[PDB]
Amino acid sequence: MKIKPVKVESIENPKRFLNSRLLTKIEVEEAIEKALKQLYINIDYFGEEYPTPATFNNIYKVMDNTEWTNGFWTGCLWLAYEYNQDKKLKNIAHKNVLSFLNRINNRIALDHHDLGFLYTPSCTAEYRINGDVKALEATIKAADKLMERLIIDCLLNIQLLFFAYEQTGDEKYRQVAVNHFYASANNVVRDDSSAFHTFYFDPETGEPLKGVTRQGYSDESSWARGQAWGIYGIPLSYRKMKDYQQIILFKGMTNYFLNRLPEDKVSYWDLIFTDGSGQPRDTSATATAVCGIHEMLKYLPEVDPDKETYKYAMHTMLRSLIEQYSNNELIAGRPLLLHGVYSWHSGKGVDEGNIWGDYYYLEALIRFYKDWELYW
């Protein structure tokens, strides 16, 4: 049941967060409005189909339901629906849900590492919203695919299993989720609180698995989104497990992230880079970290000396995303959020908008604006 000890860095120069102005209702409302305008334009662009994982020169291409990222588009639609209650959004998003149920029924392009990312923001999302029985059906079937069956993004993936346990009462879902949390935490985070990131080779033959490549600059580096998967995945798991160790681990990983932010508090694509590097940012990592911090602060004791710093830090990061990184060109195919990095080593979506970045940015806005019931 034990999490390995990690170094928890103190938060350096906390006044760089504490002196920020908190985001106001009007500020978040207008950021939501601007995102939704692009979303409604993109509804006529994508139709019943989906954006590609990332943009190309800041314009998405249109694809079918065969990637790891399709759920994030549906997630954007549901989040928009949380805001304006527009049944148009419900209609289109539910059609995505039916396409996801078809996808799980026929086992079309399914990798078990992606199931949480695919089915939570789409199907579990609708179940949270209106209790749709086909949405539940798709989610449980995805959970079962995950059960038949280590990277840090498994901390997000296992949320599907906790949901399955809650809906079925079957302790086996919870058993695997809990085991997988500790397996990931003890193996995928370094003792300095940075996420481990490696080119993965077969443990028995030494063969690489292509055509995918490594994430993060190098074996010694700190991939920003991997760091964020931890920052968000830990509190999500904490909801369901309530191991105080998880809070300490969050503090380690979050403080590490915060200490490596540049002047505008938006992470470079790898945390070994800062101002002057000439490297691209990954806004998607920063959006994800805001969500994770926001989630953890629901539970973090008032007596934690850094709770206020975390509050101001997430406001600081989100403000920067809104003011400097959100999309201002309302053209078909544009993303909600600019300057992400998908896969640096592959040259995929480098300094481009991406769909998970868009989703987590909108999720952060919705989190700030209302009392949001989690899809996760």
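Using the numbering of Swiss-Prot, the residues shown for chain A are 2-150, 172-398, in order.
Header lists the method as X-ray crystallography, 2.0 Å.
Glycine is treated like the rest: Cβ placed from N, Cα and C.
The active site, nucleophile annotation in Swiss-Prot covers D115. Within the same chain, the residues at least 6 positions away from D115 (active site, nucleophile) whose Cβ sits under 8 Å from its Cβ are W69, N179, listed in sequence order.
Counting only same-chain residues at least 6 apart in sequence, those with a Cβ under 8 Å from the Cβ of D175 (active site, proton donor) are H114, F118, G248, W251, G255. The active site, proton donor feature in Swiss-Prot is assigned to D175.
For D115, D175, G233, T235, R247, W251, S365, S368, the entry in Swiss-Prot reads substrate binding site. Using a 10 Å Cβ-Cβ cutoff, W251 (substrate binding site) registers 26 neighbours.
Record note (Swiss-Prot) on the mutagenesis of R236 to A or H: Able to degrade unsaturated chondroitin disaccharide sulfated at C-6 position of GalNAc residue (delta6S) but abolishes ability to degrade unsaturated chondroitin disaccharide sulfated at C-4 position of GalNAc residue (delta4S). Taking Cβ-Cβ distances under 8 Å and a sequence gap of 6 or more within the same chain, the neighbours of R236 (mutagenesis position) are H219, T220, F221, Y222, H367.
Record note (Swiss-Prot) on the mutagenesis of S365 to H: Prefers unsulfated glycosaminoglycans compared to sulfated glycosaminoglycans. Taking the Cβ of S365 (mutagenesis position) as centre and 10 Å as the limit, one finds 16 other Cβ atoms among all the protein chains shown. DSSP classifies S365 (mutagenesis position) as strand under the three-state reduction.
Here the residue is the original one, while Swiss-Prot reports the published mutagenesis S368 to G with the comment Affects preference for sulfated glycosaminoglycans compared to sulfated glycosaminoglycans. Neighbour density for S368 (mutagenesis position): within 10 A of its CB lie 13 other CB atoms from the protein chains shown.
Among the mutagenesis entries in Swiss-Prot is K370 to I, noted as: Prefers unsulfated glycosaminoglycans compared to sulfated glycosaminoglycans. For the recorded site, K370 (mutagenesis position), the DSSP three-state label reads strand.
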Those residues of the chain, 6+ apart, with a Cβ under 8 Å from that of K370 (mutagenesis position): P54, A55, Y364
Rounded Cα-Cα span from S365 (mutagenesis position) to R247 (substrate binding site), Å: 11
Conformational class of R247 (substrate binding site) under the three-state DSSP mapping: helix
Inter-residue Cα distance where the pair is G233 (substrate binding site) and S368 (mutagenesis position), in Å: 9
